[PDB]
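Working notes, beginning with the structure itself.
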Amino acid sequence: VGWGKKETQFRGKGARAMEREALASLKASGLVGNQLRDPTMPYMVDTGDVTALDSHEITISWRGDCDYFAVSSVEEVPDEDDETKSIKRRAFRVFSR
Amino acid sequence: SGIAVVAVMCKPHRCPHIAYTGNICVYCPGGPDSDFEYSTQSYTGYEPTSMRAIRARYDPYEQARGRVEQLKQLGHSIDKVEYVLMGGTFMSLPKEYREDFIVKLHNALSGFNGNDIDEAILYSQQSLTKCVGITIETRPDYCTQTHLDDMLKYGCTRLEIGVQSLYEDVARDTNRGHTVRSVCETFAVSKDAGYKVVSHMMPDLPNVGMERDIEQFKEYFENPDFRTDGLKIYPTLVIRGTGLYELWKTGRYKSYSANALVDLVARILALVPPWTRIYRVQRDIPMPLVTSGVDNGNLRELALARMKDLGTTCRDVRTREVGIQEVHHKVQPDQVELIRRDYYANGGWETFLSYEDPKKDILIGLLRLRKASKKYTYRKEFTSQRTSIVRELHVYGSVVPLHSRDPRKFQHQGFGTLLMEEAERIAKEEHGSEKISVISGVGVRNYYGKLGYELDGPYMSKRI
Amino acid sequence: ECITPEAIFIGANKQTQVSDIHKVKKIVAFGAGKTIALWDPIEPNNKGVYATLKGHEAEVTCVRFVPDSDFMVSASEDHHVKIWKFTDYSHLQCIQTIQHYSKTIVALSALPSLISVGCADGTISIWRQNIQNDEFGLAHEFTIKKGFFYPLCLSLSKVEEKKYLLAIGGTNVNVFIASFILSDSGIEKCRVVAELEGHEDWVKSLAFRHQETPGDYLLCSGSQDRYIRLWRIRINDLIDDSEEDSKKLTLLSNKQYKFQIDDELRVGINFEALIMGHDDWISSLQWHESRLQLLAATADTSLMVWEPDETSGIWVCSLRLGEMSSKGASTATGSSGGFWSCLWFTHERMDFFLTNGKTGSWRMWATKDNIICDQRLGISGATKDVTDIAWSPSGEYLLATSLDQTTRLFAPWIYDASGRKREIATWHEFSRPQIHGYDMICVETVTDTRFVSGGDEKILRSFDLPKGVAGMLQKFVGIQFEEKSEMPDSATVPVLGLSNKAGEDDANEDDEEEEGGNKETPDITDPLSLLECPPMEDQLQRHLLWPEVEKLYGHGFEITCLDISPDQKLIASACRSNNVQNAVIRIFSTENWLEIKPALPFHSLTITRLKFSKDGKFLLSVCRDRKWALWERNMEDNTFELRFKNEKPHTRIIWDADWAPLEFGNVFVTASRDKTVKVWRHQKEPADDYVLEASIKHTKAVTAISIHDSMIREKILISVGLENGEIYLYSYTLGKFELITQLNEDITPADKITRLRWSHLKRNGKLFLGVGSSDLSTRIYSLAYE
Ligand code: SF4
C-alpha cells in the first residue's frame, strides 16, 4: 500500500518529515498542536493472552442465511520476538459452505 | 431575487497531510506534482472556472469582477451572491494571504478601497449587492478553535468536511491523515458555533463490498454522531493520472457493474432523513479521461424509476422544495400545516421547524434551532449563561399564491415572522434560555436587525 | 567627492485621492508605498521621479495641496495626518502631526485655513488654523448619522468672507449639504441643512466649480449607478421663483431646496440634467478653467470628455480615449484595470490628460486643442517588494525583479535622436522581460543576452533574446552588440504569456520603420516603428518579452539562490529548507543543461548565499546556522570537494558575503545579524586555512554588502547596508578601515535594504551602483570618486 517517492528530491516514509517549510526571524519550529495524526498504530499491536477464569471449550456459530460460519479456539503463537516465548491466544476463523 | 453563486480559486499549494503519509490521497486527481502543475489539487485545470482563473493568474479580484459582470450582461440582474472557494486546503496558507484574499473579495462588491479587514466588513454591511455568506473547504486537522475564530471573523457561514468512510482501514490505506473518530469531535465543536456542516461520501472504494457500503450509510444516518445537515455522494471514477489507475494497471482493483450501482443508489435514497439536503448524486466529472466505472449523468433519472417500482420514494429537502416564487404554482396547493421535529445530535438537542403540505409532501419554509450545551461551548458570548442559536433561517415562503386564504396584497411578507416568533416561544419556555442568537452573512445583517436583535461580535443576539 | 542619484523607480497606488498638482508650479506629487514621490512632466528632459518625501509609517491615501498657499496635507493608513511646508523651491518637510482619529482617514479636502477630515469611525472633522501660529487648530468634530453612515468624499466652497458650505457623500443615496459661519477660531451654527435626492447607489464624486458670476454655480455628482447628475445653486435675489404663491404644476422630481443660512443670505438649489452612457462605475470627476467641460474615468479604463450641447441642451461626450482592449497583464477578451485618478492641464495650448494605470503605470496624453491627440513618455515601476538585482556582464542594462512578477529591464538614454549625445543622459525602462503566475525571486545574467531565472516553483528556466529589442537598444542605448545577426526572428504579442515566442508559429507584425531620430546609427532598428522615446506603456505590457529556452529540474522545494561560474560554463543552485537532506547544492553545465550526480551535503538550514571565487577553483557557502565553508573544484570533471570550514563566526544569523578581486589575494567578507562585518584573510605559514583579520559593528543589523571590482590607489571600495535603509561607503586596505561616508538619510530607501551591487563599466569618469530594497524602490547611484 505504501507510495511516498518523488523524483528530484528525497522522499519516502520512515524518516522524511515535511512538505510545508516556512520561516520566522525568531527560529520557529514544530507543527505541534495537531493531535491524533497518522492513523497507523503508534506501536506494535497488543497480544491476546487469555485470562485465568476463562474456560477452554470449542465454539461454533452460523449466520442468518446459513452460508458462512465461524469457529473459535486457542492458538499457540510462536512470538518470533523471543524464541522461547509462545503465547496462547484466543481467536476464531471463518469457513464457508 | 437574483441568487448568485460565483466560484473562485486559490493559488496552488500542497496539503501538509502528505508529509506524514508520503503522497496525496489515492483518489485525488492532478495536483502541482502531476503533469499539469499549474492547478490546485482535485481539479485537472480543464474546467471553465480553471480557464478563467489561469488567464487571471489566480487572482480573486479579477475572477469575481469578471464573473459578476458576465452574469449581469447575460440577462440576469444580481443583488444576492454567495461565494464558494475551491482547491486543496485553503487554511494551510500563511496569515496575510487569507486576510488580503477576503478583503479583496469583499471590496470587489462593496466598492471600498481600504484595508484593516474590520473596516472592510463594516462597509460591506452597509452596501448594495449584499453577500449571503461564504463556503470554505477545510480538513479536520485545521478546525481548531483559533481557526474557527478566524472563519467567524471572515464571514463564513457553512463548512464541508469530508469523511469518505467510517471504517478504520480505509483511512490508512487511502493515505488520509486523520482517524475517523476525531471528525465527531470536530462536528461537535463546529455545530455549537452555528456552522452548518456538510460531508462527503464515495460508495465504491478498494477492499469495500456492497454490504459494507450499505451498512456504513445506515450507521451514518442512524448513529447520533453522524447526523449532519447535508451530504454529497461521489461515485468512484478512475482517472488515468490518479493513484487509482495504478491499482487497475497492476490488476489490484476492479469496479462495480451498472446494475449493482443503480441498486445501491436506489436503496440509499430510500433512507434519507427529512432534514438533510442530498446535493448531487449526479455529480460533475471530467468525462473522457475516466478509464473505469460507469456513466454518471442520469443516475437519479433511473433511481426514481427504481423507487417507483419498489415504493418509498425520496424525502429530501431538494425534491420537496417549491421555491421562492411560482416554480410549481401552476396548481393551487393543499392543506398547509406546521411540522416540528426534534433530534439529538452531537451532544445537544436540536429542533427543525417547517411549514409543509402533509397530503402531498411539499416544503415552503424551514428553520433550525440548537440548544447550547456545556461541554463544547467556548465563545465568550455563549459561556456566560444558557443560550440558543438559530443555525439557519430558510424562507421559500416568499411565494405570492398559496392555499388556505393567502394574504391578498400582503402575500406572505409576514410569513417569516410567524416562524421567528415560534422559535422565540420555545426559546423562552422550553430551553429556558436567557439570550438568543442568529448567525447570518454580513450582507443580510438588517433583515434581522428590525425584529430587535442587536449586534455583538459577529453575532445578532437579544436577551429574554 | 560627491554622488549623483541617477534614477528613481516607483509605482503608483490604486486609490483615488492620491494625485495632486500645483498649478502655479505644476509639480505632480503622488503617494506611493509609504512615501510621497514628486515628478514634473514639463521639461525638455524626460527625467522622471526625483525625490520621495518620507516620514509616514503606513500607506498614504489622501494628498492635497492647499490652493495657492504654502502648505500640503497628507493622510496615511497609520491613522495619522501630517502637515508639510515648503522648505525649498522644490522640496518639503513635515511640520506637524495629528494625534486624533484612532480609526483611519478616508476623505480629505482643504481650502485656506481649513482642513476637512473624514474618519472611517464615521465622523467629520473641520479644522481652522491660528492667526500667527501655523498649528492648524481644531474647530469642530461631528457625525452625520451614527451607526449607519460612512463618508467617502468631501468638498468645499467659500460663499463669502466668513460663510462656508460642505458636501458629504458615501454609503447612501443622498448628498448631504451643511453650512457654517466663521468666528475667532471655532465654528458655530454647523448642521446639515439639505439632503439632495438623486442616485440609487453610493455617492463617489463631488466638484464645486469657481464662481464666474457671483452666487450662482454648478455641482456635479457621480455614483456607482453609472449615471452622472448636476445641481445648480443660486444666492438670493437670483433664486428661481413661482414655486410659491403661483398656480403652477409642481412635479415630483423638480423640488427646489431653499435654505435661510443666516439673517441676510438664502440659497436655492435645483436639479438640472442627467448624464449617462458609460460601461462601469465612475471613479474621477474633474473641473476645467476655460470651458464647461468635465473629464470622466470609468472602471473599464475608458476616458470620456463631456461638453455642453448648444443645440440639444443635453450634454454630449466630446472625446473618447482608450479604445485599446486590455484587461490586467494577461488579456483574453474585453478590457479591465480602469483609471483610479486623473489630472487635466494645458501648458500653452497642448491639453494634457494623465491617469494612473492598473500596474502602477502612468498614462499621459497630449493633444492639440480638442482635435488630435498623441501619447507622450510615461513612467513605470514596481508595485511590490524588490528582491534581487543582476547587472549585465559588460556593465550595461540591469535586471531587477520584484514580488509582483514584473521583471524589469532598464537602460540609459545616450543617443538623443539628434545623432549626438544627450547633454544630460536619463534612465528609463526599455524592456519588460517576463511575466507569469509565480513571484520570480531569483534572476542571473550569464552572457550579453541570456539569463536564468527561478520563482517559487521547483524548476529553473533559461531565456533568450528577440530581434526587435536588439535593434531598439543598439539605437537608443546604442552600445554595439556584436554577432547579433545569428539570432532568429521572434514575436511580440502572446495572448497569454508564460514566456515569449522563439519559433516559426508566429512573427512580428511591425515593419522596419525609422519614424524619427534617424541621425544616429540609421537602419539599426529591427522591425519596429522607431520611437522618439523609450518604448511606450501601451507597448511595455505586451511587446518586449523574452522567449524561454530551457527548463531544468532538480530541487525538492522552491528556488532560493544560484550563481554562475566565471567561465560561463557551470552554474550552481540550491533551495531553502531546515532539514539536513534538503540543504544541499546542485550544479549544471551550460552546454548540455544536465545534472551532475554527486551532492554537496554540509548544512542543515537554509542556504543564504552562493558565490564562486574570483577564479573557477573555489566555491563559498554561507547559511543561517552560523557556519561557512569553502569547496575546491577539480578542473577535469568540474566536481567539487570540501576543503575549508568554520562553525563559530558569529552569534546571530549571517545575511550576505562578498568576494575580493584577484589582485589583493583572495580575501572575503561576511556580514551577520550580530550587526557584525568580519573580514577573512588567507594565511598558510603555520596552517593552510583562512584566518580572521578584523571586524566592525553597527547599531542595527546589516543586510547586504558589495565590494568594487578593482583597486584604486592601493585601496579598495566597500559598501554596507542596514535594515534601517542607510548606506555606508568605505575605503579599505589591509587592516585599515578608511571610512568614506554615510549616505544621506534624505535620499535613502526608508525600508530594509535587500541587495547592493557595484557595477564595472565606468563611463564619464564615474561608476554606477544598484540598490534594491523592499521599500517598493529600485535606485541607481553614481560615484565620481577622485
Ligand atoms: S486532502 Fe484534498 S487536496 Fe489533499 S490530497 Fe486529499 S483530496 Fe487532494
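For chain B, we keep the numbers from Swiss-Prot: what you see runs 94-557, in order.
Determined by electron microscopy, 4.3 Å, according to the entry header.
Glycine residues also receive a Cβ, built from the backbone N, Cα and C atoms like all the rest.
The annotation [4Fe-4S] cluster binding site is assigned in Swiss-Prot to B:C108, B:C118, B:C121. B:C121 (mutagenesis position) falls outside any helix or strand according to DSSP and counts as coil. Long-range Cβ proximity for B:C121 (mutagenesis position), meaning a same-chain Cβ under 8 A and a gap of 6 or more residues, is found for B:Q134, B:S135, B:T335, B:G336.
Swiss-Prot lists B:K173, B:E485, B:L486, B:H487, B:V488, B:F508, B:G509, B:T510, B:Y541 with the feature acetyl-CoA binding site. When secondary structure is read from DSSP and collapsed to three states, B:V488 (acetyl-CoA binding site) falls in the strand class. Taking Cβ-Cβ distances under 8 Å and a sequence separation of 6 or more, the neighbours of B:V488 (acetyl-CoA binding site) in its chain are B:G458, B:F508, B:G509, B:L512.
Under the heading domain 'N-acetyltransferase', Swiss-Prot lists B:405-557.
Listed in Swiss-Prot as a mutagenesis experiment, B:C108 to A is described as follows: Dissociation of the elongator complex following assembly. Abolished interaction with KTI11 and KTI12. Taking a C-beta cut-off of under 8 Å and a sequence gap of six or more, B:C108 (mutagenesis position) has these contacts in its own chain: B:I117, B:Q134, B:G181, B:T182, B:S185, B:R232.
All protein chains included, B:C118 (mutagenesis position) registers 20 other Cβ atoms within 10 Å of its own Cβ. Quoted from Swiss-Prot, the note on mutagenesis experiment B:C118 to A is: Dissociation of the elongator complex following assembly. Loss of elongator complex activity; when associated with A-121.
According to Swiss-Prot, the experimentally introduced change B:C121 to A is described as follows: Dissociation of the elongator complex following assembly. Loss of elongator complex activity; when associated with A-118.
In the three-state DSSP scheme, B:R232 (mutagenesis position) falls into the coil class. According to Swiss-Prot, the mutagenesis experiment B:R232 to A carries the following note: Decreased tRNA modification.
Under mutagenesis, Swiss-Prot gives B:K289 to A with this note: Abolished tRNA modification. All protein chains shown were included, and the count of other CB atoms within 10 Å of the CB of B:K289 (mutagenesis position) stands at 19.
DSSP classifies B:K325 (mutagenesis position) as coil under the three-state reduction. Among the mutagenesis results in Swiss-Prot, B:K325 to A has the note: Abolished tRNA modification. The residue drawn here is the original one.
Among the sequence features in Swiss-Prot, the mutagenesis site B:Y327 to A is noted as follows: Loss of elongator complex activity. Sequence-distant neighbours of B:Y327 (mutagenesis position) (same chain, six or more apart, CB under 8 Å from its CB) are B:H293, B:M294, B:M295, B:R376, listed in sequence order.
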Non-site residues, in chain order, whose CB comes within 8 A of the mean position of the CB atoms of B:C108, B:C118, B:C121 at [4Fe-4S] cluster: B:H110, B:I111, B:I117, B:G124, B:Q134, B:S135, B:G181, B:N268, B:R269
Those recorded positions in B:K173, B:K289, B:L486, B:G509, B:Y541 whose CB falls under 6 A of ligand 1, listed in sequence order: none
Euclidean distance between Cα atoms of B:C118 (mutagenesis position) and B:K173 (acetyl-CoA binding site), Å: 36
Candidates B:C118, B:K325, B:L486, B:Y541 (recorded positions) - the one closest to B:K289 (mutagenesis position) by CA: B:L486
For B:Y541 (acetyl-CoA binding site): intrachain residues, at least 6 apart, with Cβ closer than 8 Å: B:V531, B:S533, B:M553
Cβ neighbours within the same chain of B:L486 (acetyl-CoA binding site) - under 8 Å, at least six residues apart: B:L460, B:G509, B:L512, B:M513, B:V531, B:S533
Listed in sequence order, residues with CB under 8 A of B:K325 (mutagenesis position) and six or more positions away: B:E253, B:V291, B:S292, B:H293, B:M294, B:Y372, B:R373, B:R376
Cβ neighbour count within 10 Å of B:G509 (acetyl-CoA binding site): 18
B:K289 (mutagenesis position) in three-state DSSP notation: strand
CB contacts for B:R232 (mutagenesis position) [other CB atoms within 10 A, all chains]: 21
Number of other Cβ atoms within 10 Å of the Cβ of B:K173 (acetyl-CoA binding site) across all protein chains: 15
